[PDB]
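Worksheet: one structure, shown below.
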Amino acid sequence: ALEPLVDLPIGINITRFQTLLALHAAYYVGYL
Amino acid sequence: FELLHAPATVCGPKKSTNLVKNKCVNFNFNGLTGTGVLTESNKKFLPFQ
């Protein structure tokens, strides 16, 4: 199961997102 | 002041009152409105719940 952390009353209108790794490890995405 | 279809942010404090138990009372709880007798419980609730 998956339990909430955060709500935000921003007003933004997002269309596309991008991750950000770090340097001195795969990752999965999926849609709803 | 300005109003928008986006969520509002500025409201008055919406002050509270004291607590009344075991007596048939009206009640408002953050928005949930009803009437009844409200008593001390022993259930187990999650923090978000």
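Using the numbering of Swiss-Prot, the residues shown for chain B are 515-563, in order.
So how was this one determined? The header says electron microscopy, 3.7 Å.
Backbone N, Cα and C define each Cβ position, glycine as well.
According to its DSSP assignment, B:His519 (mutagenesis position) is coil. Just so you know, the Cβ of B:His519 (mutagenesis position) picks up 6 other Cβ atoms within 10 Å once every protein chain is counted. According to Swiss-Prot, the mutagenesis experiment B:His519 to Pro carries the annotation: Increased resistance to human covalescent sera neutralization.
Counting Cβ atoms from all protein chains shown, B:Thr547 (variant position) has 9 others lying within 10 Å of its own Cβ. Under its natural variant entries, Swiss-Prot includes B:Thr547 to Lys with the note: In strain: Omicron/BA.1.
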